[PDB]
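Since the structure comes first, as structure tokens, the remarks are kept for the end.
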Amino acid sequence: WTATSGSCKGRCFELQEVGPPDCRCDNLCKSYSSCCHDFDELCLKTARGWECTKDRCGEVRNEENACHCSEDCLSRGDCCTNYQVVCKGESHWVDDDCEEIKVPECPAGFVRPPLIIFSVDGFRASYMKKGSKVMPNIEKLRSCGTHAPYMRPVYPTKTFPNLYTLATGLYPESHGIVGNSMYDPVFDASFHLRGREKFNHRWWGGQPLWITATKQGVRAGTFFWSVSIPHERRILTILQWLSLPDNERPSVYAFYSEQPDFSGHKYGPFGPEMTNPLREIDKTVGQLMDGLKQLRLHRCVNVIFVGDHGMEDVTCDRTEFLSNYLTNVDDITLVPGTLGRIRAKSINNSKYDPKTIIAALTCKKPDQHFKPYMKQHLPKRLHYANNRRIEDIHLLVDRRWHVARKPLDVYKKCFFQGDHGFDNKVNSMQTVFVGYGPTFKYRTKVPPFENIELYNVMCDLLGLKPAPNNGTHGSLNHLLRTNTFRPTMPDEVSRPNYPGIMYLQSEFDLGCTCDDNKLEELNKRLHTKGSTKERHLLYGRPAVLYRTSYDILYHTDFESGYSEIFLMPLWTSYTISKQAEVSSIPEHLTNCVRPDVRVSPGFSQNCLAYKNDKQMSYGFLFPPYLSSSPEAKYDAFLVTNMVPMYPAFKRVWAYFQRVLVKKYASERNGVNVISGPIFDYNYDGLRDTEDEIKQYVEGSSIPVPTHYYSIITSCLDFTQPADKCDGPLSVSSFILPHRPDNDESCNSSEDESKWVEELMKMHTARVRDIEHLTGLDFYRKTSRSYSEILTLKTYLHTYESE
Ligand SMILES: *[C@@H]1O[C@H](CO)[C@@H](O[C@@H]2O[C@H](CO)[C@@H](O[C@@H]3O[C@H](CO[C@H]4O[C@H](CO)[C@@H](O)[C@H](O[C@H]5O[C@H](CO)[C@@H](O)[C@H](O)[C@@H]5O[C@H]5O[C@H](CO)[C@@H](O)[C@H](O)[C@@H]5O)[C@@H]4O)[C@@H](O)[C@H](O[C@H]4O[C@H](CO)[C@@H](O)[C@H](O)[C@@H]4O[C@H]4O[C@H](CO)[C@@H](O)[C@H](O)[C@@H]4O)[C@@H]3O)[C@H](O)[C@H]2NC(C)=O)[C@H](O)[C@H]1NC(C)=O
Ligand SMILES: Nc1ncc(-c2ccc(C(F)(F)F)cc2)nc1Br
Ligand SMILES: [Br-]
Ligand SMILES: [Ca+2]
Ligand SMILES: [Cl-]
Ligand SMILES: [K+]
Ligand code: NA
Ligand SMILES: [Zn+2]
């Protein structure tokens, strides 16, 4: 109930929203059906259009007009945006040569440059190039400011998940908006685009920018606009707030456009009807910049031009139906479309088994256009598991396709030609970033980066301290002229032991067996003292950021940090030069495992546990294949280099170590490799403590990893070898799930050269992802600036074409 019979006189677009049943005059009132009786009349004026004309110049002020061409209008802050162009002989902002903005050029009484976020739904990254002839204002922003060739959205590449990530710096799994449509078992409530329940505050976690501003004494314009408020009115409102007295004037604002997403859905991303929406958007930017120019704010305000996701070609005929796979299709609920989420129709149904559903959806048709997953088996890069609102069964849908439950669903709703929501590494889902103003750089191109990083930068631009979030603060310092955030490296929490030879061979009873001169004895001892360490540890040893007990172990070919708690390395580091040669494991050494006389029997794995464990075998972190000599090859068979592996995963690992490491060393002019295990049994993307481990090698205290990582580093200038690099670095990394079968890879019964590298590409990762998962901090000792290293650690190698 609203007493909609109060009034909006003097209250139009009120910054503080008022409490029911008293009527509302804020930019969201329409959406709640709660505006005052007179809202349309006083706040949504249209009389005489949106532009001044020759005849309107110096007119007598008429309050009924949409915007004004009278003399006083500038003081009042309510001129039409073209007033000075038409009535005072001024040029449009787009027609002015651009000039570097070295410092904020603001009116007296501004305490900080204001920030305007101009957000656009479904603005695909390639429109910057492809639509460049019809977007001259945006093109001026882009070429004169700081721009990225594209920006990476979060998964799923839907509107609310992405808008709310921009606002908060958080993964959907942490902020809680995990979809456009959602079911929450704890509330027993649903969240939908149509309807009331989305307005409820319990859906929305983290701390969005407007709340971060307010709490720290920075005033915010209201970010959200009702769909029926026209674009010109949104602009004029923002220009109006900017004219308020110093004590009431907001410092941060948002504009939002429904376009080009709205038309993209109907016509596809490049439909010929797409030109017009792009024209209209550019026109709106023009109006803003002309309006800012009139108020002398065009060299004062920082402007961010940002999209939420791109748009892909999708039609009705490209639909996969679950009714073609499952005979039980009525016992499941599906959240459908560009992703699939499956739960049980009824929790009272005790016959429902996710395992049998997964199996029935796996590699059934030769060109199947989706892949089922338990959510914890999804690529770690998506960060899409740790929320009770994300269903245990997920379907990753191929770009260009839809998944539905039954054919009836599609033709009882062909309509659409565009959709979005696929994997966030897909080119067509990529979106835009342009920064323009005194705080951004001038005429600068920056590399692609993820939208989770922006909250920190908007905090920096406003002098705010950010709420805890998933950005890496400082990784975007290269976008900024000043207001950079200078972080310090985290401090090491545990220091390592450096054990010497302390145990006799016969003290080991491990069920392990192996068939195994002063010049070359002083030699091998210095190798064990760490003489080649500078070759294999190029960037310093990683720092252990938690409390634990570990050893540094040195060898001719590799160095490791060996965990006495988990009985295996946390990390193993080695360098493979361009010229290195692959050998095989000799026959006399096939089943060789050797005791490590630096490490107590009690802190060692044992062969008897692997013999007993019928499902579990073992592999090596440093590959024996890449030993630098027959004598150094013995080091690779030490029990301290051993880790548990399913026979199915060994096929993956062996191919990576035997074939791919050498391949990258040739292509890259040497590589440094750091490999290790990851334990994430509760799928929170964070390192498990020992009491969190759900699985051990049978009859032993040997914990089983959920994943294995590798970080592969070389010189960005590939004419220099990896161990003699003078400048910036180049990285690619992966987090491979440690699985007892290869069901994920439909081609797996073929040769490894046909499926392994594809799987690895899918499980590509940022070094930062690996840091969360291990509690390690890499690249401690380089010659490079720390901000540059933070950017390197947030890099993702996506394996998409240009
Ligand atoms: C991305 O960045 C984010 C933000 O930094 C990272 O997430 C943080 O991770 C922390 C570690 O998981 C976590 O810290 C916990 O906080 C608990 C208090 O939490 C409340 O307060 C915060 C701050 O105001 C608030 O933001 C939280 O909001 C969450 O919950 C509501 C829903 O309930 C949502 O509206 C909101 O979206 C958010 O949900 C998300 O987070 C929770 C986890 O908190 C998930 O479960 C959800 O699925 C969703 O992802 C909260 O309202 C605090 O209680 C915890 O303390 C326990 O654990 C520690 C171990 O150190 C121990 O000392 C304590 O004893 C305590 O254990 C007790 O409770 C256990 C469970 O009940 C029990 O088993 C024990 O026996 C003990 O009794 C803990 O400190 C922090 O909340 C989140 N923050 C956010 C915003 O998510 C995230 O990790 C980053 N991701 C990556 C990959 O880096
Ligand atoms: N109607 C709407 N009006 C505004 C927004 C919006 C969401 C997020 C942000 C950002 F980027 F700052 F976080 C700005 C504006 N979304 C919708 Br939907
Ligand atoms: Br939002
Ligand atoms: Ca974990
Ligand atoms: Cl969804
Ligand atoms: K075994
Ligand atoms: Na397979
Ligand atoms: Zn859309």
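Chain A is numbered as in Swiss-Prot; the shown residues are, in order, 51-463, 468-570, 576-591, 617-886.
A Cβ is built for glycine as well, from the same backbone N, Cα and C atoms used for every other residue.
Going by Swiss-Prot, these are the annotated features:
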type     : residues               : note
MUTAGEN  : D171 to N              : Abolishes lysophospholipase D activity
BINDING  : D171, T209, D358, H359 : Zn(2+) 1 binding site
MUTAGEN  : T209 to S              : 15% of wild-type lysophospholipase D activity
MUTAGEN  : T209 to A              : Abolishes lysophospholipase D activity
ACT_SITE : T209                   : active site, nucleophile
BINDING  : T209, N230, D311, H474 : 1-hexadecanoyl-sn-glycero-3-phosphate binding site
BINDING  : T209, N230, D311, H474 : 1-tetradecanoyl-sn-glycerol 3-phosphate binding site
MUTAGEN  : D311 to N              : Abolishes lysophospholipase D activity
MUTAGEN  : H315 to Q              : 20% of wild-type lysophospholipase D activity
MUTAGEN  : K430 to A              : Impaired secretion. No effect on lysophospholipase activity
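Of all the recorded positions listed (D171, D311, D358), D358 sits in the most crowded Cβ setting, with the most other Cβ atoms within 10 Å.
Taking the Cα atom of each, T209 (mutagenesis position) and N230 (1-hexadecanoyl-sn-glycero-3-phosphate binding site) are about 7 angstrom apart. Taking the C-alpha positions, the distance from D358 (Zn(2+) 1 binding site) to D171 (mutagenesis position) comes to 6 Å. Of all Cβ atoms in the protein chains displayed, 30 besides its own lie within 10 Å of the Cβ of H474 (1-hexadecanoyl-sn-glycero-3-phosphate binding site). Proximity note: of the listed recorded positions (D171, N230, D311, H315), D171, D311 have a CA within 10 Å of the CA of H359 (Zn(2+) 1 binding site), given in sequence order. Recorded residues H474 (1-hexadecanoyl-sn-glycero-3-phosphate binding site) and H315 (mutagenesis position) have their alpha carbons 9 Å apart, per Cα-Cα distance. Listed in chain order, the residues near the Zn(2+) 1 site other than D171, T209, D358, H359 are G172, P203, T207, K208, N212, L213, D311, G357, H474, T485, each with its Cβ within 8 Å of the site Cβ centroid. Within 10 Å (C-alpha to C-alpha) of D171 (mutagenesis position) lie the following recorded positions from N230, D311, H315: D311. In the shown protein chains, 32 other C-beta atoms lie within 10 A of the C-beta of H359 (Zn(2+) 1 binding site). The 1-hexadecanoyl-sn-glycero-3-phosphate site is set by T209, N230, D311, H474; from the centre of their CB atoms, other residues of the chain with a CB within 8 Å are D171, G172, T207, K208, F210, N212, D358, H359, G475. Note on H315 (mutagenesis position): other Cβ atoms within 10 Å of its Cβ, all shown chains, come to 18. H315 (mutagenesis position) sits 29 Å from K430 (mutagenesis position), taking the CA atoms of both as reference points. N230 (1-hexadecanoyl-sn-glycero-3-phosphate binding site) and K430 (mutagenesis position) are 21 Å apart (CA-CA, integer value).
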